[PDB]
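Read through the structure below, which is laid out as structure tokens, and then see the notes.
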Amino acid sequence: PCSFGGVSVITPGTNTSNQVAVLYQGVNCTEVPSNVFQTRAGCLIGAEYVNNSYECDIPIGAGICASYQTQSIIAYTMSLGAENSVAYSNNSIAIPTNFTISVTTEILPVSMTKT
Amino acid sequence: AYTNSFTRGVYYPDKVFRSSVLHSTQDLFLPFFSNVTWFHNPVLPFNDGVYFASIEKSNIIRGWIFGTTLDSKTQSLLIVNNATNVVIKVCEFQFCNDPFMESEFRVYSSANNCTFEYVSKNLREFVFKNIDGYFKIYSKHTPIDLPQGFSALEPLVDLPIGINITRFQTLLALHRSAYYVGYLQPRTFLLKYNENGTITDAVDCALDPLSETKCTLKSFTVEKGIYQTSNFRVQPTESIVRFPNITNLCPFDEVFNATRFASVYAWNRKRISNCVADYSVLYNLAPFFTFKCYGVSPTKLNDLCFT
Amino acid sequence: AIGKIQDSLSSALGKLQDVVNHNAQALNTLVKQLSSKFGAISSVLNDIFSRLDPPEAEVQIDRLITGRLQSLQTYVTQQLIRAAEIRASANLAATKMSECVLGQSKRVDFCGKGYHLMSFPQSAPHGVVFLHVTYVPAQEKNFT
Amino acid sequence: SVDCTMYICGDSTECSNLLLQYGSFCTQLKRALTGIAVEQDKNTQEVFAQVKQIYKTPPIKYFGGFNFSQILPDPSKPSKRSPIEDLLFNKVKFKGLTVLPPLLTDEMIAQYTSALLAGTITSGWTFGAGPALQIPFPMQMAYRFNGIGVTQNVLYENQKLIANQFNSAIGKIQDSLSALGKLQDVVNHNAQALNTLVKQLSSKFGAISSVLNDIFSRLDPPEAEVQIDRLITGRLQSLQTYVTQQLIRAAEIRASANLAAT
Amino acid sequence: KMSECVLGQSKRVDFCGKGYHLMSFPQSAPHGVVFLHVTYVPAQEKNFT
Amino acid sequence: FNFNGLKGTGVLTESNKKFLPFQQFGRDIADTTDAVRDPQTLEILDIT
Ligand SMILES: *[C@@H]1O[C@H](CO)[C@@H](O[C@@H]2O[C@H](CO)[C@@H](O)[C@H](O)[C@H]2NC(C)=O)[C@H](O)[C@H]1NC(C)=O
Ligand SMILES: *[C@@H]1O[C@H](CO)[C@@H](O[C@@H]2O[C@H](CO)[C@@H](O)[C@H](O)[C@H]2NC(C)=O)[C@H](O)[C@H]1NC(C)=O
Ligand SMILES: *[C@@H]1O[C@H](CO)[C@@H](O[C@@H]2O[C@H](CO)[C@@H](O)[C@H](O)[C@H]2NC(C)=O)[C@H](O)[C@H]1NC(C)=O
Ligand SMILES: *[C@@H]1O[C@H](CO)[C@@H](O[C@@H]2O[C@H](CO)[C@@H](O)[C@H](O)[C@H]2NC(C)=O)[C@H](O)[C@H]1NC(C)=O
Ligand SMILES: *[C@@H]1O[C@H](CO)[C@@H](O[C@@H]2O[C@H](CO)[C@@H](O)[C@H](O)[C@H]2NC(C)=O)[C@H](O)[C@H]1NC(C)=O
Ligand SMILES: *[C@@H]1O[C@H](CO)[C@@H](O[C@@H]2O[C@H](CO)[C@@H](O)[C@H](O)[C@H]2NC(C)=O)[C@H](O)[C@H]1NC(C)=O
Ligand SMILES: *[C@@H]1O[C@H](CO)[C@@H](O)[C@H](O)[C@H]1NC(C)=O
Ligand SMILES: *[C@@H]1O[C@H](CO)[C@@H](O)[C@H](O)[C@H]1NC(C)=O
Ligand SMILES: *[C@@H]1O[C@H](CO)[C@@H](O)[C@H](O)[C@H]1NC(C)=O
Ligand SMILES: *[C@@H]1O[C@H](CO)[C@@H](O)[C@H](O)[C@H]1NC(C)=O
Ligand SMILES: *[C@@H]1O[C@H](CO)[C@@H](O)[C@H](O)[C@H]1NC(C)=O
Ligand SMILES: *[C@@H]1O[C@H](CO)[C@@H](O)[C@H](O)[C@H]1NC(C)=O
Ligand SMILES: *[C@@H]1O[C@H](CO)[C@@H](O)[C@H](O)[C@H]1NC(C)=O
Ligand SMILES: *[C@@H]1O[C@H](CO)[C@@H](O)[C@H](O)[C@H]1NC(C)=O
Ligand SMILES: *[C@@H]1O[C@H](CO)[C@@H](O)[C@H](O)[C@H]1NC(C)=O
């Protein structure tokens, strides 16, 4: 077949900028017809790929997200979280000496409109 | 010279009042950020409607002429406006090759078979279009290279003429004692109406990506995210028709032009193979042939094949 | 900590807004189907019963009935599918009402984050908001 | 994701003007399928992304005897899966149809699982309510027996016996594997709906033919519009059947993801 | 409910009947199951300082 | 009622809309006629 696929537009929101990047879904970057980046989800044009790792903002797929940070538009691989190393040993314990009372909310829908 | 339009050639697509409703319409418009020719004159093409702007406090432009040949032997439009008011007239004319006390109107010398009569700095915009035999004119006069802004144009007249147009020219007042020409294309816009019923903004839905996102979402403010707006389809080039060989004409002659046909009880069957039939040889001979095809016509299968 | 809730909400009710908006979009989509031909000469009955004889107009009316019936039957099926989801959500809200407000739960991450102390309900337009009060330890030291 | 225009019409352009005459059925299909596509990534985040930081075990990896090597990652692998996870993954384009990739790769999911394992083995359940508080593992097991009404000396005086018996009991799990029919059924149900959706294009539905180009080749427009409209209706019904079942089946996997997250 | 109300004692409020759960007994029905929930309910409170 | 081609049913009442000086009737969102102008008296009337 003569390559087909969806085209999606990545936008930071018109209240931030009017810059945009375009993803050609499962299209090889040699059969599209600057910043051209090949991802397992398709060919991404108009965003620069960096080697840092941030929290995901606009999800593209296969671990890759986009953000408006560096301004400009970039792509990158998400960060799952920090890195904690517990000082484990066979005779050490940690015990709290203080505490805080915390308050959170949860919202749940119960009904809909009767038509 | 050429100039760059910005958002120009937007007119009210129809009657019908309306309030805050990002309405979607398909019609003939002047594309945003287009290439508009500039003139300071020669017959120009028509092809499908015309955008025509100009700037000048005095009135140098003294009407237009439209039609197919801009000559006699066929009907044409003539629209003039002296210091009184607009006078449209539709006759067969004979136009001067250079048409133009305070006495004037040496434009034509013939007015035969008239089928319509009518009598009655600064930016003067016009849109001319001709659809289903109707010659419509949109216009607006707003007092002050074109500037930058948005303003929708209102219909003025609608003339059920029927006349075809393929070319037009312009008329100017000479010295004895500047205008624009755009063209319209089939495009899609998303038009914003205010509560007074006027068009205040528009989005060209075939301009850039962002605009396609606004049009698909039906909004002028897009929130951060990723939106599917369209599709990518590679297109094929060239038409390669292969075959092994062989050639000859199908002997239909010996079937239709036979001296004697069989009796129906003992009907005769000629099998056809390995030939090229021009089924268009048939159909002809109109006085008593009758053709009655079941499953297809006689035009479409001439580009078909069977075992 | 209660005084901060007002800032967190005012700067949040997405689960309630989406269910109202989604249903409105489906109802408007139903109305927009009354302006389609569905394979007919027109969409207006005053044109089908005015330029056709009775034996010819019946065929065009059936095309409109089939198209509009199909659209209305799709509308109602999709509401049955969404109705099961709001009912499941209401069953979860009813379970948390008993176990988070009328008791103290030990279930992990069921009545907030931390160690459950108490919860207070607040009504919302088409749902319920729970205020969860939890105990969280802080400032640990190591010992042997 | 299904391309409505390419599924029904298919390449032809005379068809596109006819398909526009049925209203917004193709918009409804895209909206319905996008709802499913967004929820399927959220399902995974709610089951696995329940940890703030990525925890690691200490180099020594010797927790008072208990031997967890069959569930911790294998450093001598490109994928960093555990020995048991390697067994678990060893048992399980068309005419406008496409399959989108997941947002989270399976490496990223493995990193959530190793963080849950490293948090639990070193701090028990304290890291899920606040800061991770270290305690020796043998003492963690003794608290867990206390929670079920067994006095804590039963572990401390029999620590070696419980650790050795555990190590064999977990070791038997691989033998039972080298089960996952619930995971293969999910794959089968979608494969069957995609194989059926494509096969339904070779049906005439009572028309002269099943190909929108052949109709024109051997028939005039007045009659070809009727024949193509029949095929369009039939294949449009196919898409409505497909999307309705995906919504009903996505509610079932969502209920399962809620149970797994709980 | 069969596991948590009949094969054990639950602390989940209102899950196994109204009151403090003690025990449950199943009964069969034509296309379902009927649970008999036995609960403890306090009565006759007095005032104290 | 019939207003020079516009065929419909409903109650006619004085409106408070303001058409442009070339528009005959108005439509609401979802494109259904909800106001007309009387050809003779040039007044806008709502159709409920
Ligand atoms: C518990 O004690 C340990 C040391 O026994 C502390 O962990 C070390 O902290 C320093 C920074 O203060 C790091 O540079 C070391 O790498 C840590 N060691 C290990 C093995 O991770 C720890 O901070 C103490 N915990 C508390 C709560 O005070
Ligand atoms: C436990 O932590 C709290 C803070 O979370 C401490 O209370 C604070 O004490 C400081 C110093 O006196 C005050 O400036 C703050 O106003 C206090 N906060 C509040 C909310 O009252 C408390 O002293 C700590 N307890 C111990 C034993 O150290
Ligand atoms: C179609 O016609 C061509 C031309 O006559 C045939 O080509 C011949 O093929 C044979 C076998 O390879 C050669 O020995 C001849 O020299 C070819 N002729 C020429 C002029 O090149 C071809 O075989 C024909 N195809 C079929 C299926 O009969
Ligand atoms: C944890 O268990 C594994 C087996 O599941 C142990 O690794 C095996 O050890 C035996 C000897 O006891 C060797 O013959 C095998 O070749 C080992 N397997 C592998 C894959 O290396 C491991 O030693 C145990 N760990 C501890 C600390 O006892
Ligand atoms: C405990 O004492 C209170 C008063 O402190 C009693 O309250 C009474 O409540 C009834 C309604 O139930 C009122 O009509 C009376 O006026 C109240 N009495 C007084 C003195 O205020 C309450 O009934 C007592 N509880 C029990 C269980 O006896
Ligand atoms: C249509 O004709 C009627 C008369 O038949 C016009 O009614 C007049 O309206 C003006 C106000 O606009 C009044 O002052 C006159 O008294 C009315 N005449 C009568 C006889 O009632 C009406 O204006 C005409 N419409 C248009 C658009 O010209
Ligand atoms: C959106 O625009 C408003 C002004 O209209 C501004 O106050 C607000 O900060 C903007 N939001 C973002 C995210 O930029
Ligand atoms: C695109 O094609 C080139 C060869 O032209 C190939 O090397 C490359 O791997 C292809 N990309 C993808 C994503 O398949
Ligand atoms: C990212 O790092 C790799 C090596 O890990 C390097 O080859 C590549 O050039 C880097 N990318 C950029 C944009 O610097
Ligand atoms: C318009 O097109 C002409 C060629 O037809 C070109 O010479 C000219 O530069 C163009 N104008 C602009 C503004 O691009
Ligand atoms: C204005 O031009 C028209 C052209 O037909 C003419 O009939 C009319 O007499 C002119 N008016 C004056 C005052 O010359
Ligand atoms: C148009 O005028 C010519 C004479 O110039 C005449 O022969 C012809 O009949 C006229 N056409 C009509 C439709 O009157
Ligand atoms: C206009 O010209 C076209 C050919 O370009 C012709 O088919 C059509 O009949 C003409 N229209 C009128 C009103 O004469
Ligand atoms: C035109 O619109 C403006 C802005 O909404 C409004 O203030 C004004 O009253 C309107 N004019 C009329 C005549 O309705
Ligand atoms: C045979 O058919 C051809 C084409 O229709 C015609 O020219 C010819 O006159 C026919 N022959 C006889 C004898 O009628």
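Chain B is numbered as in Swiss-Prot; the shown residues are, in order, 27-66, 81-140, 153-172, 187-210, 215-247, 264-393.
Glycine residues also receive a Cβ, built from the backbone N, Cα and C atoms like all the rest.
Under its mutagenesis annotations, Swiss-Prot gives B:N121 to Q the following note: Partial loss of biliverdin affinity. Secondary structure at B:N121 (mutagenesis position), as computed by DSSP, is strand.
In Swiss-Prot, a published natural variant is listed as B:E154 to K, annotated In strain: Kappa/B.1.617.1. Under 8 Å, Cβ to Cβ, and six or more positions away along its own chain, B:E154 (variant position) finds no residue.
Sequence-distant neighbours of B:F157 (variant position): residues of the same chain at least 6 apart with a C-beta under 8 Å from its C-beta are B:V120. Swiss-Prot gives this note for the natural variant B:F157 to L: In strain: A23.1, Omicron/BA.2.75.
Annotation of the natural variant B:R190 to S in Swiss-Prot: In strain: Gamma/P.1; the original residue is retained in the structure shown. Under a cutoff of 8 A between CB atoms, and with a sequence separation of 6+ in the same chain, the neighbours of B:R190 (variant position) are B:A93, B:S94, B:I95, B:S205, B:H207. The DSSP secondary structure for B:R190 (variant position) is strand.
Under DSSP, B:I210 (variant position) is assigned to coil, being neither helix nor strand in the three-state scheme. The natural variant B:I210 to V is recorded by Swiss-Prot, whose note states: In strain: Omicron/BA.2.75.
For B:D215 (variant position), the count of additional Cβ atoms within 10 Å of its Cβ stands at 9 [all protein chains shown]. Record note (Swiss-Prot) on the natural variant B:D215 to G: In strain: Beta/B.1.351.
Taken residue by residue with DSSP, B:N234 (mutagenesis position) is part of neither helix nor strand, so it is coil. The Cβ of B:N234 (mutagenesis position) lies under 8 Å from the Cβ of B:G107, B:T108, B:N196, each of these being in the same chain and 6 or more residues away along the sequence. According to Swiss-Prot, the mutagenesis experiment B:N234 to Q carries the following note: Increased resistance to neutralizing antibodies.
For B:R346 to K, Swiss-Prot lists a natural variant annotated as follows: In strain: Mu/B.1.621. Neighbour count (other Cβ atoms within 10 Å of the Cβ, all protein chains): 6 for B:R346 (variant position).
A coil conformation is recorded for B:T376 (variant position) in the three-state DSSP classification, outside any helix or strand. Here the residue is the original one, while Swiss-Prot reports the natural variant B:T376 to A with the comment In strain: Omicron/BA.2, Omicron/BA.2.12.1, Omicron/BA.4, Omicron/BA.5, Omicron/BQ.1.1, Omicron/XBB.1.5, Omicron/EG.5.1.
The two recorded residues, B:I210 (variant position) and B:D215 (variant position), have Cα atoms 13 Å apart. Every protein chain shown contributes to the tally, and the Cβ of B:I210 (variant position) ends up with 8 other Cβ atoms within 10 Å. Listed in sequence order, B:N99, B:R102, B:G103, B:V127 are the same-chain residues six or more apart from B:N121 (mutagenesis position) with CB atoms under 8 A from its CB. B:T376 (variant position) has a Cβ environment of 4 other Cβ atoms inside 10 Å.
Counting only the Cα atoms, the space from B:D215 (variant position) to B:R346 (variant position) is about 82 angstrom. B:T376 (variant position) and B:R346 (variant position) are 20 Å apart (CA-CA, integer value).
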